[PDB]
Amino acid sequence: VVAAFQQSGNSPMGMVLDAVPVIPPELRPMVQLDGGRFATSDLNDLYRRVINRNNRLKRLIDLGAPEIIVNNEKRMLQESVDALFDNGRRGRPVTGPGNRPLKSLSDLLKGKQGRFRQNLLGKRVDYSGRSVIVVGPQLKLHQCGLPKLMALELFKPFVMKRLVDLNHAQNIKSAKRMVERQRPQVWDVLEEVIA
Amino acid sequence: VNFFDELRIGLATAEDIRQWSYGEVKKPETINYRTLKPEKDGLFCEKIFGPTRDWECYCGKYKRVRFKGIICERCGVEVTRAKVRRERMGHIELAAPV
Amino acid sequence: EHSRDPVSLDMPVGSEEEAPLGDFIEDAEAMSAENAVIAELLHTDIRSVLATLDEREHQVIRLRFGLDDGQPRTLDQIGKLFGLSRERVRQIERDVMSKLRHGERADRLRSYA
Amino acid sequence: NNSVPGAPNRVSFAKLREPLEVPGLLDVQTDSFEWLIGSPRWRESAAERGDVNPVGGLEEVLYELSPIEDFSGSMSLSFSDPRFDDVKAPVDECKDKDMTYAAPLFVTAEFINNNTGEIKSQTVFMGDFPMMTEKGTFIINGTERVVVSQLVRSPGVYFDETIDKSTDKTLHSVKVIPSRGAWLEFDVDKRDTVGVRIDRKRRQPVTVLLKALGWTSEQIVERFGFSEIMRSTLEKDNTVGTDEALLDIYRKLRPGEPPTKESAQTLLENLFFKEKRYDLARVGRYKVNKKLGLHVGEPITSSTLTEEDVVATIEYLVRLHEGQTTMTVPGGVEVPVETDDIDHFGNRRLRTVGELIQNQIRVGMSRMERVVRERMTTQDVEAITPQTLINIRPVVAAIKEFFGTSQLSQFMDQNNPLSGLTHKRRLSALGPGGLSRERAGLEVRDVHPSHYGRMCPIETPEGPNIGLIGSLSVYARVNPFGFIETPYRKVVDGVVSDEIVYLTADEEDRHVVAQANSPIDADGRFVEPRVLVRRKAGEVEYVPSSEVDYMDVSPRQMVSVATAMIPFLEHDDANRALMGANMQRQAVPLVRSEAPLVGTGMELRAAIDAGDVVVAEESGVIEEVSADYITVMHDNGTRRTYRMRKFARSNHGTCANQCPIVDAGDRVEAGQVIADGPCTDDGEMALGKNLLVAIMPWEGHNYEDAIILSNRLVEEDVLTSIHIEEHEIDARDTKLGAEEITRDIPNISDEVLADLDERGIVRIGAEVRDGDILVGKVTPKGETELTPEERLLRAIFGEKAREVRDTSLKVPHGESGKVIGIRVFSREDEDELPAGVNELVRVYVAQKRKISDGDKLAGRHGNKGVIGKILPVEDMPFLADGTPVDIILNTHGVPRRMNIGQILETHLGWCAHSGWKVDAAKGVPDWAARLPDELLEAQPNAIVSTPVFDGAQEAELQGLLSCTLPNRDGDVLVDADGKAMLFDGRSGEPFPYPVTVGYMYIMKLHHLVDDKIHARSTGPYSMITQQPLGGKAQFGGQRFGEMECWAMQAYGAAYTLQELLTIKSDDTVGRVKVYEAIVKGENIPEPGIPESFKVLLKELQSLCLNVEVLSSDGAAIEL
Amino acid sequence: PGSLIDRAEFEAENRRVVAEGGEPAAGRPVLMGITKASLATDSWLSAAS
Ligand SMILES: [Zn+2]
């Protein structure tokens, strides 16, 4: 351990923090669900705890009080930061609802729901679909049969460009409306665009 | 562009946090109860993190689109897209080390 | 309504692989297709159509609504800038709207309403 | 022997008479709740059963709770005598109005003040109670709810055993498992430290605890003298002295606290003997008494552990270690010594609806009691009354929470009557208070020799929940203590007795039980000296016909209700039978139902007890019958009208119709079916239609489980089904204003709004297509400056801004059909709506689906398939007389899957359809000796039944196939082998070899293609992750997992993976740019950086980890 | 000593040190499971998953 620190060229002081960072709000959004029932991530609660502890500590220092209360406040602030960075890593985890632990800051990375394993589980992609498969013995080895509904909904941008190109629709908005309504003019272009 | 030879991880120091943060969070308020807007120096302040709506100002003095990178002197909020709100960071000033 | 604790997004929803509620909230704005094609193509077709009108009238519209520099010029203000009277701008706008509703301009801009 | 009056007559190949008729299939669900609430019927049933003292469930929870009192002793409250009130509204109104079917209950609370010795009593309201309808279901918020029984390990003592890996010496471990309290683990280790692990604490010698209970050392020596290891441990313990032992126990449990004799004694009493902190359910105490054979001569009143029990447990452990076969304790009878089995059904009790609701109300009542005791400790003692002392909120909250969120309170699946009936009789081993999928081992998921007759070994989920979910066998009845029982008719001295007796697992495992199939003389004498016998430990072996003690009732005693209606189940493999039984519960009710030609005898009873057929309550004569209702005049002069719900949506989207099957002026006997619900043909279950099957490969269109169908099924609506969707929108008040429903909508053409009526909702009977407007509502708008051209056009056209936005409900993607009904609730009309809601309207859309390619069909033998093609009627192979076959099944999947029962059913179905006439002029043939006298002839299209495990033998089918009647043309189509010479529908020439033909019963599963098809090009995107996401209006994207990524990497395709992971998944600007490129002529640009990596970097920086990407030079790069 | 070092790097370092007169280091081949080999030779980014 000591040699790892020595060869680094940095200093061990980085372990003792003097200013914690806060993630951008979009990573901890506060959205309104239908019915005016607000929804927010527990990161907001943890940050509120830390901010309140720090402000109270500043107020105590400014006012001046026996060292016992100041030490208790500092201990509370330390515990608040600890709970922010990880829940259950030390002591009793904090629980607001139904004795449910709050998802700590480091919890976005570790566990089945962590970012690393979630990335390892893959993403979700556009221009895709699924359906039941039925044997077709009339096809060549390099062919497959796509239902025309799925093909229309999946090839829509190419179809709409060709539709405007052929002058069936005046503009992209009209072509999109035509595809949505599935006018009879669309099938010829759809068969033409997936040659 | 996309020339990433290496990606290293180091132990951040107080000065790194100071210089990689665009503001300080000095109050716990998140959002106003009635007007539904971020509160000053709060966890969602536009002054710190960015405008809620693209090319829009907190006070509306520079609500026009043709104002890029101009910080409004009336409220100090930059005029850029809302996607910046997903990027910019802030830091809290611990009264005692932890 | 003011006495309910906000629901936590990390709460598992529907037992759908215990994916959090936060995972199912749409951005609710910044629609791709709308701003991608429709809005910009409307802007380009307008730059073509309104330009096909009288260039002086194109500048009049630019200053009237603020296509370039905002600052929608009122009737009196635009008349002062062009040296005309406050009462002419109403007829100018009437002519512009009459022109925009005929010819290929209508063909192009029938949508977007 | 049709028990019901007006059953259809279907002769059966039944060679054995069943002495006992199937009991009520919903009796398990109904009896538990009947016990819970406490009703005269349950009381008289229990009195008949011999239960000396009947105590109801509610008066067993709120009588054990009482009397609540303060520690000072000046206050003590009691409340008993729980009685209910009449239900609020009928089930119909509760289901339609969205109310909850319930009834209030009152308990008389007697308040007594010790100091003054006064009394105050009056009825106390305790909230509404969710009563159970006659179908054994709960109507919660207008939705049908079913609570499934749970399998749990009964409280008691379990003497497990583990073998040392190194020493190879037996280690006997004992475990005491209370319903609530500490656990005692008296284990024996190699070091011989026989110790107790209280609440999973540190091990401490049993001698120390025993002396801590006031047990003298000389008593240890004399009682445990026979034991050597126990004596050695006694001689080895260092700490001595009752005070020392108590203080040591206190330190071990609660170290760092003032050690005193009084404190330790109080702690021990609170931990073990205090009723509140420690309690064994009555079943637990009974099982402990039976195991140790103590306190067996009196009813159980004390339900808490006692020192005698602990000493007896220690003695049992040491005796077992010594190898003793049996032990005796003073005051108790001799009992065997052997280790217990956890999976044994003599140890796994069943807690039905009554037990679960009792536990929940007990929790709520205990919370209420805590609040009450605090309030009475604080509130004034002069003017106190129990009315102001009880707090009803916690108990109602607990009941509502249980019925809403509990994992054992599930939506009743309503694909068909069979699905609901199976759901009610389920035995789920998981859920709150039970094991979890991950933590549960794989050993509990297997079958046990004790499941015979209690839990069906076949019916079970196919998915990961295999072995944790089962079903009661047909004849099983649950014991008051919760242990499942089965009927056995005792044989006294080799003569079988008519009278039956119900035996639980233990009683069965102390006896010799024969098999029903055993040849029995008409006088009850066993013809075979050696009768097959099932005895303890699952052993099966022959025994002399005198040692046998009990015999089964029916061969169908080991199968569930769903598995009991698979003809020729004895010829299908276990996995195929499981698949068929599971698929029978997914069948969709067709427009026109048809009973099977071949089917077991369970159809009618299943239909009757499912509750989906209206059955005349009393005998009478029908006055007038209409499509809606039917009125029958009872013989006593009282008329009763039955209302038949029609086209009512079920829980899973199907339709439930009830068509009367009686005519005016017809006398109906009591208990006779009056109308047929979904999946019923004249009051007997009918999940599918009879189709003419030809078994052969045909041009590869039925290749590898695919199915070919005739277009005649589509054109004749043989497999047509009705599905009803349901949509709803609500107008909730907002801060900016109040949302309203109106016909006027901002900037929409009048044609699109033509179908709406003056109130703003679609008119009934109007065809509604995909994306069409269903109800028009306008929401208030704030302030938003319009875009240049939008505002300019608004000014030009004269159309004002019309700030109010458009939020009208519209038909989701992939929906259609008529609008059968609309239901609107308004706060103005005094309707109960959720807070903040004034107007709520729900529209029902009905769609008629005809079978198409991609839909699933399946027979009763677990042979699924997807419709590969639907050939024209002129392309199908046709019999010699011109009859085309309705469906073709490949022959390569029949012998590999090993479900020959399919072919047997096909042959018997052809024989039934054609009708037969067994020659008897010369005498009954040899193969027909055992056939019933009424089964030697059958008219064409007759109905026949083959009961499971006792039906038509192979010789019977071989004989019948050679005696079928000829067609109207006077020619016999099928040969003696069951094969016929078909003609090719395309070539027109006969097939070279004969093909198997016959009528098979085909069901239509609910895995319809219309629901499965999904497609996406561009739609809504998530907020936190910015990945594709959305509802059915814009289907979400298909996940591209790591295994797919590995598959793409193996090919070497680097650009395809880059696109799939960057340009169409996460790149916020890349998605817009590529969509621009496609819609225009330009090329697709270069992908950027995924948001899933910028997010990772910001999240990692937030942990004070300086993460920075650097180039070869090492310079940091910006992202 | 006692630390697993890849053969290529080990040999290269041994050659470099010996070329200047440094004494050689004595090592013997050893096999290890798939899990340990993966953990030893991989990026921290890929190791965290
Ligand atoms: Zn400003």
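To match Swiss-Prot, the residue numbers of chain D are left as they are there, and the shown ones run 29-1147.
Per the header: electron microscopy, 3.2 Å.
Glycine residues also receive a Cβ, built from the backbone N, Cα and C atoms like all the rest.
Around D:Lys148 (mutagenesis position), taking its Cβ as the centre, 15 other Cβ atoms fall within 10 Å, counting all chains. D:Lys148 to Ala appears in Swiss-Prot as a mutagenesis experiment; the accompanying note says: Does not affect association with TRCF, but weakens interaction with CarD.
Variant annotation in Swiss-Prot: D:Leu436 to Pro, described as In strain: vr2; rifampicin-resistant; the structure shown retains the original residue. The 10 Å shell around the Cβ of D:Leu436 (variant position) contains 20 further Cβ atoms across the protein chains shown. The secondary structure of D:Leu436 (variant position), as reduced to three states from DSSP, is coil rather than helix or strand.
According to Swiss-Prot, the natural variant D:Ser437 to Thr carries the annotation: In strain: vr3; rifampicin-resistant. Over all protein chains present, the Cβ of D:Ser437 (variant position) has 21 other Cβ atoms lying within 10 Å.
What Swiss-Prot says about the natural variant D:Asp441 to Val is this: In strain: vr3; rifampicin-resistant. Long-range Cβ proximity for D:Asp441 (variant position), meaning a same-chain Cβ under 8 A and a gap of 6 or more residues, is found for D:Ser447, D:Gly448, D:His451, D:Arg613, D:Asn679, D:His680.
Annotation of the natural variant D:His451 to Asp in Swiss-Prot: In strain: vr5; rifampicin-resistant; the original residue is retained in the structure shown. Under the three-state DSSP scheme, D:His451 (variant position) falls in the helix class.
Its Cβ placed at the centre, D:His451 (variant position) has 19 other Cβ atoms within 10 Å. Here Swiss-Prot describes D:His451 to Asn as a natural variant; the accompanying note says: In strain: vr6; rifampicin-resistant.
Swiss-Prot documents D:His451 to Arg as a naturally occurring variant and attaches the note In strain: vr7; rifampicin-resistant.
Natural sequence variation is annotated in Swiss-Prot for D:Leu458 to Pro, with the remark: In strain: vr12 and SP22; rifampicin-resistant. Close to D:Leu458 (variant position) in the fold, though at least 6 residues off in sequence, lie D:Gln435, D:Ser464, D:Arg465, D:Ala468, D:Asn493, D:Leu496, D:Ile497, each with a CB less than 8 Å from its CB.
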Between D:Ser437 (variant position) and D:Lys148 (mutagenesis position), what C-alpha distance do you get in Å? 39
Rounded to a whole number, how many Å is the Cα of D:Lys148 (mutagenesis position) away from the Cα of D:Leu436 (variant position)? 40
Local backbone state of D:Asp441 (variant position), from DSSP in three classes: coil
Reduced DSSP state (H/G/I helix, E/B strand, rest coil) at D:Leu458 (variant position) is strand
